[PDB]
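Chemist: Please read through the structure below; I'll follow up with questions.
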Amino acid sequence: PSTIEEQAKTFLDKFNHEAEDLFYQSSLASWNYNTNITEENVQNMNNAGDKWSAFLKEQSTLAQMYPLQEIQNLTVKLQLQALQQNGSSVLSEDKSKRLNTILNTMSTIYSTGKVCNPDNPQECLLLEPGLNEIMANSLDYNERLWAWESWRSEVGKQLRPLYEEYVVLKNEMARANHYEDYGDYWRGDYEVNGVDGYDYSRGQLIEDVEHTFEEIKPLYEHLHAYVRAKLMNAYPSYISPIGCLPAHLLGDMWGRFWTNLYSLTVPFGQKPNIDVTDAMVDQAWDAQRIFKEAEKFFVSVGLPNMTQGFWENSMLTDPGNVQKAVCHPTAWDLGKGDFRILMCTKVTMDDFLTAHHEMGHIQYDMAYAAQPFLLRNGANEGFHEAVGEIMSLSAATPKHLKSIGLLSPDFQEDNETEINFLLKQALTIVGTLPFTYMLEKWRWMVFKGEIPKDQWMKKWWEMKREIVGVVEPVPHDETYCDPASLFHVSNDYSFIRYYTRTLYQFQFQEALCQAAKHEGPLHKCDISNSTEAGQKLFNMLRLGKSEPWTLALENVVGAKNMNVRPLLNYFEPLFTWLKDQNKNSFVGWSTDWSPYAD
Amino acid sequence: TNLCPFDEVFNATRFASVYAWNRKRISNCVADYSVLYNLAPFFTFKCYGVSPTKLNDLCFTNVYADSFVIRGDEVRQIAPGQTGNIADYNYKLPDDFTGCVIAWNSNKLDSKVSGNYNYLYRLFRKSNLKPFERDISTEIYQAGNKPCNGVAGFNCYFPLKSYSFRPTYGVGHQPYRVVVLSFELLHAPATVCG
Ligand SMILES: *[C@@H]1O[C@H](CO)[C@@H](O[C@@H]2O[C@H](CO)[C@@H](O)[C@H](O)[C@H]2NC(C)=O)[C@H](O[C@@H]2O[C@@H](C)[C@@H](O)[C@@H](O)[C@@H]2O)[C@H]1NC(C)=O
Ligand SMILES: *[C@@H]1O[C@H](CO)[C@@H](O)[C@H](O)[C@H]1NC(C)=O
Ligand SMILES: *[C@@H]1O[C@H](CO)[C@@H](O)[C@H](O)[C@H]1NC(C)=O
Ligand SMILES: *[C@@H]1O[C@H](CO)[C@@H](O)[C@H](O)[C@H]1NC(C)=O
Ligand SMILES: *[C@@H]1O[C@H](CO)[C@@H](O)[C@H](O)[C@H]1NC(C)=O
Ligand SMILES: [Cl-]
Ligand SMILES: [Zn+2]
């Protein structure tokens, strides 16, 4: 007599063996292309990738013939559910094809969209590098305005009809899988059922995101007020002391991060910044040494060294000029004990921190390789990135840099270099939080039906002005689709992951630094040499996604939910500084001013 | 007084799959077991019962040499009182085992870039193996409660799975060659010495 649970276990054992081999061939084929861009390697990548997708669809369908309702073992149930999500294959074949066409057309418009200067019809720019170089480096108001506007009017207007059809089909797919819409389907990533004390509902994520966003508002308003005041000094005729910031003056194509405003906003503009690039060059470091130092970092907290295969098979430098490579830094888990990093490493401080971030992913990947295939991931979509981020926090601190001999002991840390550092951090980390929440709230509301088609762009800019404190420099009607002018929206990726990641990373860093007995402000903390910190982290890393993410979080930080207090703790010295700087300024924004309303 | 043909066991070009493990019976020869304690890189040895130095001055009636290939991760199962796919379904050592297990990494010989599918292991079986039992049957494993009639399908699995050996696998997934030495003392005279 053979139960369904016993039948499921046996089915998963077969799947695990077949999956691991087919996935390795796809991952390795992907590797050979990204490291050696040739027409031949595109084919092999697509052949092995297609064999992998075809196996998955076959195994998803076979998996559905075991009912979840009749499984008690939760780790079996989790694996069955993850393979059983057939996604697009719940639609008719006609609608699957329509949707996949739409997705592909939106993706290639985004990546091949071009604007041409209205002086030369043949001198044209793509987003990358052309328009992005304008938006991160230009100080000229009209040049930035031209890039911002023509990107949204040339490419975004193309995506508007496609995006309308994408919502309809994604909602049909979501509703046929018994979610209430595609947004609810995305929030499914945080769902936990059947584990008493650790359950978490899809609707609870909206509540926790909004409740935590309220507590971030005061720090954001003061950051916004300080930035607006400094830009008002640079652009006196373009910025109102009570209005929103114009959306094309934020340092990238969307105002997604405010990193590049640093040079116009640096609080103490003559204090030396910390850049250890010149010391690395003086000391003859290469890519090898950087990754050796990052390995020394994780070993010092009790995690393993890198495998022998990691050193032999990774690509840590640009492969010369004969072969071309995709140089975006990525950590690779191919299975079968094979872990690699791809990175076109230059001898700079940024690439030193990036090496630590990327090796953090590998550390996460190695620790859960003992889980079954389908549980080998971060506990939820925000965990992996959070693990990467906290590695670069420690590696960049003056304490760590002095410790490894890249920073002179005679370097003097004071009030002011910390305020400068914290401001630069805040421009990246805190400035993106209202951008990220606002964008995802808009998509959620569109998928729910709360924003009719004829009010998409109207509601987008009302929410930009009201939540983000940013205003469009040119009125946009409904022929526009400005959200889709951002990669993640037109390439069909969930976005709240950048919000939850940011809260997780300071929760992790606060927990680890307490375990490391760190003295003083949280932002000066280096967890190096703390085997207690390394162990506490490892107890969550090895879980993969075998446990509810709420439990995984409790393991590191002793609390079951996302929490803003550690983030505010990290930025408290800046917050009190901003509050005192702003005592002569207006804090907050009026939504009715705009650059074009005169 | 001929020398014991261990060379054709250890230096053999191709080992058996562990589900179909190979046994060579030794007789009427003199073995110098101190030939081990040497070739330190990736040769590991673990004896159960009597020291290698001490049995080189000892005589047995029959010696058996069992050889096969498994993943590095799985070598720990070639040991008494262990469980897992290998110890349950492919090669099982008895609780009261009185012999030696030699293992070495053979990535250079048993993996290739397209994947070596020469080596198989048994993944499903109704019951566990009795010690030193071999099962080479290829009958379709019945997981469900319908007969399979000899074709793979839903709940009907071919029970032999291929390792996939590629040279870029981690050490735990690389191939290891294993030799298992059993020594027995029956009523008949001893003919294997040192
Ligand atoms: C859910 O199914 C799992 C796999 O079928 C169980 O794990 C297996 O438990 C066996 C107990 O006899 C053990 O030999 C196996 O090695 C182990 N396999 C794996 C991959 O872990 C699991 O049982 C729990 O987990 C193991 C580690 C032991 O601690 C058991 O005593 C546990 O009950 C099953 N869980 C439940 C709640 O039934
Ligand atoms: C790059 O790819 C080509 C064919 O795709 C191959 O012949 C060549 O050896 C590769 N180069 C390296 C360094 O692997
Ligand atoms: C990793 O650390 C262990 C412990 O010292 C050591 O034996 C092993 O050889 C190290 N691995 C490498 C590749 O150095
Ligand atoms: C970690 O320990 C080593 C050995 O004492 C030391 O050289 C290094 O500076 C330590 N790092 C920190 C940050 O204290
Ligand atoms: C296997 O071959 C090597 C090299 O020819 C030799 O040193 C070794 O002794 C051989 N093995 C046995 C068991 O004789
Ligand atoms: Cl926009
Ligand atoms: Zn990352």
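By the numbers in Swiss-Prot, the shown part of chain B spans 333-526.
If you check the header, you will see the structure was determined by X-ray crystallography, 2.6 Å.
Just so it is clear, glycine is given a Cβ too, placed from its N, Cα and C backbone atoms.
In case it's useful when we look at the structure, here is the feature table from Swiss-Prot:
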type: VARIANT; residues: B:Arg346 to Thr; note: In strain: Omicron/BQ.1.1, Omicron/XBB.1.5, Omicron/EG.5.1
type: VARIANT; residues: B:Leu368 to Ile; note: In strain: Omicron/XBB.1.5, Omicron/EG.5.1
type: VARIANT; residues: B:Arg408 to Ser; note: In strain: Omicron/BA.2, Omicron/BA.2.12.1, Omicron/BA.2.75, Omicron/BA.4, Omicron/BA.5, Omicron/BQ.1.1, Omicron/XBB.1.5, Omicron/EG.5.1
type: VARIANT; residues: B:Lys444 to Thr; note: In strain: Omicron/BQ.1.1
type: VARIANT; residues: B:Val445 to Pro; note: In strain: Omicron/XBB.1.5, Omicron/EG.5.1
type: VARIANT; residues: B:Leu452 to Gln; note: In strain: Omicron/BA.2.12.1
type: MUTAGEN; residues: B:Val483 to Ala; note: Increased resistance to neutralizing antibodies
type: MUTAGEN; residues: B:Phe490 to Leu; note: Increased resistance to neutralizing antibodies and human covalescent sera neutralization
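Tell me about the surroundings of these features in the structure.
Modeler: Under the DSSP three-state reduction, B:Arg346 (variant position) is assigned to coil, being neither helix nor strand. Close to B:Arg346 (variant position) in the fold, though at least 6 residues off in sequence, lie B:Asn450, each with a CB less than 8 Å from its CB.
Counting every protein chain shown, the number of other Cβ atoms lying within 10 Å of the Cβ of B:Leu368 (variant position) is 16.
Annotation for B:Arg408 (variant position): same-chain Cβ neighbours under 8 Å, separated by at least 6 residues, are B:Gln414.
The Cβ neighbour count for B:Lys444 (variant position), using a 10 Å radius over every protein chain in view, is 12.
Within the same chain, residues at least six positions away from B:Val445 (variant position) with a Cβ under 8 Å of its Cβ are B:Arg498, B:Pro499. In the three-state DSSP assignment, the secondary structure recorded for B:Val445 (variant position) is coil.
Of all Cβ atoms in the shown protein chains, 19 besides its own fall within 10 Å of the Cβ of B:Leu452 (variant position).
For the recorded site, B:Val483 (mutagenesis position), the DSSP three-state label reads coil.
Taken residue by residue with DSSP, B:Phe490 (mutagenesis position) is part of neither helix nor strand, so it is coil. Within the same chain, residues at least 6 positions away in sequence whose Cβ sits under 8 Å from that of B:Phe490 (mutagenesis position) are B:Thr470, B:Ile472, B:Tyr473, B:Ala484.
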Chemist: What three-state secondary structure does DSSP assign to B:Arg408 (variant position)?
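Modeler: Note: B:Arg408 (variant position) is helical by DSSP.
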Chemist: Counting every protein chain present, what is the number of Cβ atoms, excluding its own, within 10 Å of the Cβ of B:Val483 (mutagenesis position)?
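Modeler: There are 8 such Cβ atoms around B:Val483 (mutagenesis position).
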Chemist: Consider the recorded positions B:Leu368, B:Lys444, B:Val483 and say which one has the Cα lying nearest the Cα of B:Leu452 (variant position).
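Modeler: That would be B:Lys444, nearest by Cα distance.
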Chemist: I need the CA-to-CA distance for B:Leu368 (variant position) versus B:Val483 (mutagenesis position), whole Å please.
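Modeler: That comes out at 47 Å between the alpha carbons.
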Chemist: If H, G and I count as helix, E and B as strand, and all else as coil, what does DSSP give for B:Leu452 (variant position)?
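Modeler: The residue in question, B:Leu452 (variant position), is strand (DSSP, three-state).
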Chemist: Rounded to the nearest angstrom, how far is the Cα of B:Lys444 (variant position) from the Cα of B:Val483 (mutagenesis position)?
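Modeler: Distance between the two Cα atoms comes out at 30 Å.
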